[PDB]
Amino acid sequence: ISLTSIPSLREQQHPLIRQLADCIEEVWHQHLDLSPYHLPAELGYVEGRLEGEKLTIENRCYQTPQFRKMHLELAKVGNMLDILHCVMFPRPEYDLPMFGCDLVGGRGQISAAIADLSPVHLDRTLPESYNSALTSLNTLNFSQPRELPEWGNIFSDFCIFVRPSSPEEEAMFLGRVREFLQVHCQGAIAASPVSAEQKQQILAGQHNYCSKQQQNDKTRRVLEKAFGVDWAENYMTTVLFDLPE
């Protein structure tokens, strides 16, 4: 209604987080036709406290003709915790996978980095064009991979889940996230809407992805500790992993 600009949280964050945020937004802008997507005013920028430390959450969302919602979340808890979270939710008329990536860190280290193009079918197949493109990519040599949890059958075979040990690995990870985004943007630009029947299915796959993510994302615990259980529940179901209707 009346707005002030302040600098982005990403300036106070681990450099890989800043670089990824800038990179995600740069690819979005370059390939897609972005409009604002509005969250309730109260939720674009969130301040709280946790063990005396300042908690900050900065949310940025967009939409396109192909994407219902493109969400970039940055969070910071004093200097104990840095988080980047990113999800792209296609419109269910489009046979597109779900792009997601997460970075968790604190203290000049990163403990967890994940990136995927997660399938919208239960069989776990991606479209053909994605398969060729992703398989064509140089296979990357990560030293400290991590095992997906058993609720993680929502992820594709290309999913990357690592703890980056060096800045070489950090750069490898960032490079790969970028490749995923480029392939995904090309995918989106080439997609035609499907029949009202296939859209019913696309809508099941997304529903599956979002419920599994709600049930299991770990930011929940952080949010509960900051704001209580209901606030955290509401945030999980209406901001982070909202059901496609």
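Just so you know, the numbers here start at 1 and follow the chain as drawn.
Looks like X-ray crystallography, 2.5 Å, at least that's what the header says.
Cβ coordinates are placed from backbone N, Cα and C, and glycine is handled just like the others.
Quick look at what Swiss-Prot lists:
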- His71 to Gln: Has 5% bilin reductase activity (MUTAGEN)
- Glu73 to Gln: Has 20% bilin reductase activity, only the two-electron reduction of the A ring occurs (MUTAGEN)
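Under the DSSP three-state reduction, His71 (mutagenesis position) is assigned to strand. Counting every protein chain shown, 21 other Cβ atoms lie within 10 Å of the Cβ of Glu73 (mutagenesis position). Using a 10 Å Cβ-Cβ cutoff, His71 (mutagenesis position) registers 22 neighbours.
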